[PDB]
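Engineer: Below is a structure I'd like to ask you about.
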Number of protein chains: 2
Amino acid sequence: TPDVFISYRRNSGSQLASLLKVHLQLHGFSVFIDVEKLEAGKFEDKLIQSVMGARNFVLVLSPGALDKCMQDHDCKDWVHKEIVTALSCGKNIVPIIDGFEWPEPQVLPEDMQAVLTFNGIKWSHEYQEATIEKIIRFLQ
Amino acid sequence: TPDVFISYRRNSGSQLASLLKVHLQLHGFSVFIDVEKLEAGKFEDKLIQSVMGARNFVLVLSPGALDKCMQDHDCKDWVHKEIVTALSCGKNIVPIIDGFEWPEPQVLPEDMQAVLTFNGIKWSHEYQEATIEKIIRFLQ
Ligand SMILES: C[C@@H](c1cc[n+]([C@@H]2O[C@H](COP(=O)(O)OP(=O)(O)OC[C@H]3O[C@@H](n4cnc5c(N)ncnc54)[C@H](O)[C@@H]3O)[C@@H](O)[C@H]2O)cc1)N(C)C(=O)N[C@@H]1COCC1(F)F
Ligand SMILES: C[C@@H](c1cc[n+]([C@@H]2O[C@H](COP(=O)(O)OP(=O)(O)OC[C@H]3O[C@@H](n4cnc5c(N)ncnc54)[C@H](O)[C@@H]3O)[C@@H](O)[C@H]2O)cc1)N(C)C(=O)N[C@@H]1COCC1(F)F
C-alpha cells in the first residue's frame, strides 16, 4: 500500500508528476501514480481506493490544473474526485505549485474549496534538489 | 566532461529535460543540463563548449520546440545555436519526440535542417522505463 498518491492533470503536469515519482522513490517512499500502479479492473474503484490508502496526497498544480474541476458539480472530473477523496479522508495534502495561478475559492466546487487552505510548495526549476528536500519534509 | 548534453525549450520541455537528466544519471552518464552545470562566466562560450564536450546531444522536441528557430538566421536562438554546434561537430544527435510535429525542412534555417535526418525516440508516458532503456541504447 503506497505512502504517496500523486494526482495530476495529464495535459499539463504529466512530466512533473513522473519527475516527482522518481525522486520520491529514490528517497524511499512508495508512490502511486496511475501509469505505474493503476492495473486491472474497474478503475473508478481502484483509483478511489488508492487515494484512501495513501498517507500523503501530492497534488501537482500545473497551469490550469483545476480548470476542469470548475462547475463539475456532478463530480465527474478525475482530479476533482481525487481531491474530494483526499479531503474527505483527512490526508496530508501537499500541493506542488508549477506556474499555477491561485483562483478565487468561489470558482471551485464547495466540496474541494478547502484544498487551497493547505500550504503549497513552489516547484523551482533552478533549485530542484532543494525543492525535493522540502517536499520530503512535508511528507509523513 | 559530461557525456550527454540536453538541449531543450524551457517553456515546454523543462520537466521532460529534467526527467531525462535524472534517469541518465541513474544509469551512469555524466549529463550537462543548464540549470545544474552552467556556472560562472560568459554563458555563450560556456554553452557552446559544453555541446562540444559531450559525445551525445539529446534534443527534447516538445511541441513547438523549433518554432523560435524559424527565420532565426542571425542565429540568436539558443536551441538553434546548440543544434548547429552539435551538427557541426558531428555529434551523436538523439531527438526525443514529445508531441512534436515534424516541420517541412524549408521552414528551418539551412544550417540546422539536417537535424530532421536523425532517428528520433518517441517519449511514452505509459512506458517510460522502456523509453529510457531505448535512449540508453542510442547513447555512446
Ligand atoms: C480513465 C483514465 C484515467 C483518468 C484519470 N486518472 C487520474 O486522474 C488524473 C488525470 O485526469 P486527467 O488529466 O483529467 O485525465 P483525463 O482527461 O480524464 O484522461 C482521460 C483519458 O484516459 C484514457 N482512457 C479513458 N478511458 C479509459 C479506459 N477505460 N482505459 C484506459 N484508458 C482510458 C483516454 O485517453 C482518455 O482521453 C490523475 O491524477 C490520474 O490519477 C486516471 C486514469 N484511465 C483509466 C487511464 O488513463 N488508464 C491508463 C491505463 O493504465 C494506466 C493509465 F492510467 F495510464
Ligand atoms: C541566457 C540563458 C540561457 C538561455 C538558453 N540556454 C540554452 O538554450 C535552451 C533554452 O532555450 P530557451 O527556452 O529559448 O531559453 P530562453 O527563453 O532564451 O531563456 C532566456 C531566459 O534566461 C534568463 N536569462 C537571460 N539572461 C540571463 C543571464 N545573463 N543570466 C541568467 N539568466 C538569464 C531570463 O529569465 C530569460 O527569460 C537550453 O537547451 C539551454 O541549454 C541556456 C541559458 N541563461 C544564461 C540562463 O538561463 N542562465 C541560468 C543561470 O544558470 C542556470 C541557467 F542556465 F538556467
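Numbers in chain B track Swiss-Prot; the residues on display, in order, are 561-700.
So how was this one determined? The header says X-ray crystallography, 2.1 Å.
Backbone N, Cα and C atoms are what each Cβ position is placed from, and that goes for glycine too.
What Swiss-Prot records for this protein is below:
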MUTAGEN   B:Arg569 to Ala  Loss of NAD(+) hydrolase activity
BINDING   B:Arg569, B:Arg570, B:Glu599  NAD(+) 2 binding site
MUTAGEN   B:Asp594 to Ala  Reduced NAD(+) hydrolase activity
MUTAGEN   B:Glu596 to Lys  Loss of NAD(+) hydrolase activity. Abolished ability to promote axonal degeneration following injury
MUTAGEN   B:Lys597 to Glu  Dominant negative mutant that blocks axon degeneration after axotomy
MUTAGEN   B:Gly601 to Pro  Loss of NAD(+) hydrolase activity. Abolished ability to promote axonal degeneration following injury
MUTAGEN   B:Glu604 to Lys  Does not affect ability to promote axonal degeneration following injury
MUTAGEN   B:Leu626 to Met  Does not affect ability to promote axonal degeneration following injury
MUTAGEN   B:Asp627 to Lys  Abolished ability to promote axonal degeneration following injury
MUTAGEN   B:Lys628 to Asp  Abolished ability to promote axonal degeneration following injury
MUTAGEN   B:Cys629 to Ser  Abolished ability to promote axonal degeneration following injury
MUTAGEN   B:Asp632 to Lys  Does not affect ability to promote axonal degeneration following injury
MUTAGEN   B:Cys635 to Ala  Abolished NAD(+) hydrolase activity
MUTAGEN   B:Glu642 to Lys  Loss of NAD(+) hydrolase activity
ACT_SITE  B:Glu642  active site
MUTAGEN   B:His685 to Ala  Reduced NAD(+) hydrolase activity
Engineer: So, in DSSP terms, is B:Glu599 (NAD(+) 2 binding site) helix, strand, or coil?
Structural biologist: coil
Engineer: Find the one among the recorded positions B:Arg569, B:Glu596, B:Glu599, B:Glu604, B:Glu642 whose C-alpha lies closest to that of B:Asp627 (mutagenesis position).
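Structural biologist: That would be B:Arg569, nearest by Cα distance.
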Engineer: Where the distance is taken from Cα to Cα, which of the mutagenesis positions B:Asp594, B:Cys629, B:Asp632, B:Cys635 turns out closest to B:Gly601 (mutagenesis position)?
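Structural biologist: If we rank B:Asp594, B:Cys629, B:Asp632, B:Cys635 by Cα distance to B:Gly601 (mutagenesis position), first place goes to B:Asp594.
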Engineer: Between the mutagenesis positions B:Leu626, B:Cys629, B:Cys635, where is the Cβ count within 10 Å the lowest?
Structural biologist: B:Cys635
Engineer: Cβ atoms within 10 Å, counted per site: which of B:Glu599, B:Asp627 has the most, among these recorded positions?
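Structural biologist: Of the recorded positions B:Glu599, B:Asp627, the most buried by Cβ count within 10 Å is B:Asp627.
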Engineer: Rounded to an integer, what is the Cα-Cα distance in Å between B:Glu599 (NAD(+) 2 binding site) and B:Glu642 (mutagenesis position)?
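Structural biologist: So the Cα of B:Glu642 (mutagenesis position) lies 17 Å away from that of B:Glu599 (NAD(+) 2 binding site).
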Engineer: Near chain A, which of the mutagenesis positions B:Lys597, B:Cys629, B:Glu642, B:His685 can you find when the cut-off is a Cβ distance under 8 Å?
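Structural biologist: Contact set vs A: B:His685.
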Engineer: By a simple count, how many Cβ atoms lie within 10 Å of the Cβ of B:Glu596 (mutagenesis position), its own Cβ left out?
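Structural biologist: Summing over all protein chains shown, B:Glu596 (mutagenesis position) has 16 other Cβ atoms within 10 Å.
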Engineer: Considering only the recorded positions B:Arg570, B:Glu596, B:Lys597, B:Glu642, which residue has the minimal Cα-Cα separation from B:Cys635 (mutagenesis position)?
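Structural biologist: Of the recorded positions B:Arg570, B:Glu596, B:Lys597, B:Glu642, B:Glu642 has its Cα closest to that of B:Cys635 (mutagenesis position).
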Engineer: Distance check, please: Cα of B:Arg569 (mutagenesis position) against Cα of B:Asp594 (mutagenesis position), rounded to an integer number of angstrom.
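Structural biologist: About 11 Å separate the Cα atoms of these two residues.
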Engineer: Output: those recorded positions from B:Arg570, B:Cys635, B:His685 whose CB lies less than 6 Å from an atom of ligand 2, in sequence order; none if no residue fits.
Structural biologist: B:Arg570
Engineer: Quick one: pull the CA-CA distance for B:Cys629 (mutagenesis position) versus B:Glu642 (mutagenesis position), whole Å only.
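Structural biologist: Between the alpha carbons of B:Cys629 (mutagenesis position) and B:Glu642 (mutagenesis position) there are 11 Å.
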Engineer: What's the CA to CA span in angstrom from B:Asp632 (mutagenesis position) over to B:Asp594 (mutagenesis position)?
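Structural biologist: Between the Cα atoms of B:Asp632 (mutagenesis position) and B:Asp594 (mutagenesis position), the distance comes to 22 Å.
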Engineer: Roughly how many Å lie between the Cα atoms of B:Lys628 (mutagenesis position) and B:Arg570 (NAD(+) 2 binding site), rounded to a whole value?
Structural biologist: 12
